[PDB]
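Peer 1: Sending over a structure as structure tokens; questions will come in a sec.
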Amino acid sequence: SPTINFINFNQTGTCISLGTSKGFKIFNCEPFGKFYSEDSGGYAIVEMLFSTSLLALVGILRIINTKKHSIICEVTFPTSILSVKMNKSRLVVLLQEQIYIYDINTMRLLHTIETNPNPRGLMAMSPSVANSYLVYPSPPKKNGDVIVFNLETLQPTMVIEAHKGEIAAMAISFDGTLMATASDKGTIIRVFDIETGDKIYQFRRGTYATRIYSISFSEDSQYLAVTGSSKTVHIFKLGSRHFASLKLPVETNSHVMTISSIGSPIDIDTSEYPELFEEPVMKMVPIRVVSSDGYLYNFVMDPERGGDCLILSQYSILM
Amino acid sequence: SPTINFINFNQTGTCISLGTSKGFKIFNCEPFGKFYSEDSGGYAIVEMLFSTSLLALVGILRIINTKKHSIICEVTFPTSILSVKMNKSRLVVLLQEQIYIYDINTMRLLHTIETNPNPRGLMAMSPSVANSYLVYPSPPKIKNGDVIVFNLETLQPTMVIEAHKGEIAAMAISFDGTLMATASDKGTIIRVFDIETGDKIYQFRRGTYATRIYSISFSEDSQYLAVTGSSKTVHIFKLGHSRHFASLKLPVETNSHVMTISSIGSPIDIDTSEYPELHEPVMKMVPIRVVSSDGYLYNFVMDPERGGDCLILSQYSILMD
Amino acid sequence: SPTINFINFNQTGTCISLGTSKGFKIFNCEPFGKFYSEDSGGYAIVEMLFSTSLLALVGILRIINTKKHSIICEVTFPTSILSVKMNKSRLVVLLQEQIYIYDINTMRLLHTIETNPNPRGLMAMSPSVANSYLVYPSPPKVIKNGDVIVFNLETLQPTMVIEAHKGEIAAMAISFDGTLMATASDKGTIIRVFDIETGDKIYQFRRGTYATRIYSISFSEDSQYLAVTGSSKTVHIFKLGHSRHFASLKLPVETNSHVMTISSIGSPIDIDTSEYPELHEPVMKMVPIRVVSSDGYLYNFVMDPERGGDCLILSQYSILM
Amino acid sequence: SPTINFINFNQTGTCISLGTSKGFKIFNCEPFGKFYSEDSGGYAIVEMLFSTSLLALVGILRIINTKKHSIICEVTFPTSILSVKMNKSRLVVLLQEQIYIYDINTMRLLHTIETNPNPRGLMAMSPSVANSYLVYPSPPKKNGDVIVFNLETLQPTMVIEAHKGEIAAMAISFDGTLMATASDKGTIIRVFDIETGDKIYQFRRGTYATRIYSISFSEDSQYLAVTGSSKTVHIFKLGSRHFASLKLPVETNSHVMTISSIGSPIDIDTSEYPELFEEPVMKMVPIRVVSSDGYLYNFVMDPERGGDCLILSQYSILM
């Protein structure tokens, strides 16, 4: 079982992108299966578009098409690549102190932003081309300043004073309307309107010092998912206190990094699961949590009650 | 330590077959020892009969007699072999969409079944010639968990079992060919059907959340049924008649990403003086042997009355020695 | 992931110093962060004062101010340095057979002590100027092997000789105010704490069940608890509010057993029981414990001062990442 | 902590030779301390004489002197070296199908024995020059036949039908008078007299299938210790049922191979250990068990009561 180096969903949360020290793999979420794999070598970042057989490979930057098994182009950077995100219009590569913006169609360079250092490789992109924005932190060389950069016209739009301390995680909704950020102490969540900059929502989490790792919106932006180092995942409703919580089984490895993504509500069959969770079918919002130890976890929450969420399944990546 | 690709007991559970990336090995169970080995190359499938020095080897089909060190015959197929099972009467080869049946004696081809694709290479075959039966899944081209009961003696299907709503994940047949147990890909419900009539006899619930199942195996006396899954835990269901009767927990050090196959042996006498079971000097303990894909063997004991969590006595290594 | 050769807290326990084979790093504890780092070379001793941007760096002795990025001084020694400690008044450098004491401000040499060889580089420094004491072991030169010398840094004259243990001393620790001293023999079975001004042994603790090595000892800020870590991969807490260890810290099973582990005890803080099912008032004070190991991980625990017992683990970071 | 590859006592049981994937180490037993170490490379076989600064090095054969830091000689063999043993007069190298015998002084080759294949690299050699005997199994090409070879005159002396099954472990006492064997069943231990060949003692062990790994004689030959895969070590008295037993603590790793060596009886201080085992001092026979995980253990047995033995210390090798 080779060690993995990168794990991430796609822009819709219906796939798993995973790259090991020996190769990379592409999974699925509801009809679980191994769509693709190559045992080429160590891969540090494997990012995928909205399916469409498009991938970006970063060695432990190359763009490949898995259907045609060809290589579109290769680009080098003076420093190590820290993060890559994509939408249907723009390609952005983030480095230690520079942000590169590319046209996803032509591959031509469009603009380069000189930013203050980002050791954590933090950026967030709106995946919809209707409101194509880019947000990145602006530390002073006034700590949690986030630069709302408009990729459509290649000009910044406004600067938001998000938090007094360092920003830990940022995410943009699917429609590109809202932005959410979390401070380095990981106790307060702030959600901003990217158009005006007003603070709309504030959430409490992490009663003790548990750092926040990842934040993700649902497809309809109804729910917000935050994963930290406490092996517990909180759910906040964008309709204060958390709405629902996820408790991973204790037997799991604790030396893991966990991300999450919330999908559209689906129907689950009671007869399939006799012991737990026992109306043949109920509407339950699916939550998918993948950890670096190589396991995909599926949880479901009742849209009215909330509370601690059951685990329907636990599948094994890398096998 | 070479990577191993295949582990299977014999049809009686008294031997161990195994295949590495460099060759294959054959062990024994009660007087543990390495009967045979061969450093040829990558072996994917190593199947053995009831001892008798007959082997089937599939590289990563050739049948070899190990006592004579000779080759009986070699059979080629258009596609890769996914499973091979034997009894003392018939030889069965499964491809992803085709099933081949051979006579073990004369080795002439007897039948061929064109089946819907089986990417998992699932099968269950009765090892006794008195009740020689073959069962394989029949997915459509909700009618997903249909299993075809095929009689090997006359080479004709007998009945169609509407086993499960979803795809079948694992299937096994008792030693006498009387019963069959299947499980869906969710691994939450274990069902047992009588192959003679087709009526469902037993239905067991396994675990709480849906997790993958690796293999199912009956006892030699058909008293208990063993299931192994991704939970790093092995459950035992008592068929003397729901919830599992007794469960097997591997040591916490064991890697969780390991394939595990198990087998249940006949009850034998153990000394309670040496082992503080927590007392008569000796009581009959049912032995269970569990081998993992990392290369270790585990010996447990089960109390037919008490059941519960089973104590572990010893542990070996199958790689090296 | 480069190998790390040295980890220690500051004299207050709110910071982290660390030395790799490629450089050194400085962290923080409550609002966790990386204050400083340089990829200069191999570092074996990285000791810091009470913040104040003052460091002692020994290659695999140089005093560097991290805020100014300048060099206060550079001093050489005939042999390799084994330990360095500071308070806001004095600086101590220990070689295998010699002890050098420097004034922290003027940096001129004040005293030199010729001691019997200490290959283990063991000392203990009181961080308060009111009770500035240094203690070092004095074994006979080749039963009375565990003799330790209580040395006063203020007047540069020894005060008394303590017959600590029968065997060689393995670890020493002085409380924040310089009132108490704790010692550990090479067998690690008995922990003894002495009152430095009077010399009487106040408390005696039994550690574990069998003899095993001890890595380090450290007091709490308020001298309420004493923390010892040993090769059994278990950390014990002894309550000095007054035998058997009061509370025990069990690291996760997946952790390597061959890890140097140092710990520290912080002041009690308010934690929300709604988030953490301790097993209930919304908030209760729980003493936080930070345990950093040589593999490069930090572990946060909480102890209930009344209940004590086995401690729950809240979170785990990863130093060097 | 680099993985170790080889553990062995010296011919007297007062020293520890250990080989890592990075180098080799030489420990001591009663004043436990690190005598020597070298970070040269992987070593698979490290054998030491009765102190005397003599070592045998086999790569993962070189004879080196640790005090002079020089090499005595280097000899190669057609096949991989399986085992090496020494006394004060002879040097023995065993391959799969051959046994090489050397004069430890002149380094000249003396004799070569053609044997049936021994994949386990099994032997037993008498450490005393007065009765210098060598034994090695002789399987057919009648399974447990062992050839008693006289190293003094370089001629075999007698053949004993030890066991009906394959031989698993052999050991010879310090004075070279007695011999011990164990079959692959691990249930029967038989002790032979080399002079005559008669079966002297027979001991019962291993009620279930636990293979026997190593057998060792005490210095006075009063006790015989056998170690298996069951995490338990039994003690037999050469004055049926085992005399005493060693139970390692449960928290230890189970993927361990333990060897043992019983030393001369010594006195222990009861005051040093208040928490366990509570006369100021009493005579107790020390037993040393080192495992492949890197831990050394010291047990003590009361020569009259026997029974389960207490554990005094657990020191961490390799650290």
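Per Swiss-Prot, chain C residues shown: 5-64, 75-156, 222-321, 409-445, 458-499, in order.
Per the header of the entry, the method used was electron microscopy, 3.8 Å.
The backbone N, Cα and C atoms fix where each Cβ goes, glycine too.
Pulled the feature table from Swiss-Prot, pasting it below:
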MUTAGEN   C:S264 to A  Impairs membrane-association
MUTAGEN   C:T268 to A  Impairs membrane-association
MUTAGEN   C:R271 to A  Impairs membrane-association
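Quick one: how deep are these features, and who are their neighbours?
Peer 2: There are 23 other CB atoms within 10 A of the CB of C:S264 (mutagenesis position), with all protein chains counted.
If you draw a 10 Å sphere around the CB of C:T268 (mutagenesis position), it holds 24 other CB atoms from the protein chains shown. In three-state terms derived from DSSP, C:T268 (mutagenesis position) belongs to neither a helical nor a strand segment and is classed as coil.
Take the CB of C:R271 (mutagenesis position) and look out to 10 A: across all protein chains shown you find 19 other CB atoms.
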Peer 1: What is the interatomic distance between the Cα atoms of C:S264 (mutagenesis position) and C:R271 (mutagenesis position), given in whole Å?
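Peer 2: So the alpha carbons of C:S264 (mutagenesis position) and C:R271 (mutagenesis position) sit roughly 9 Å from each other.
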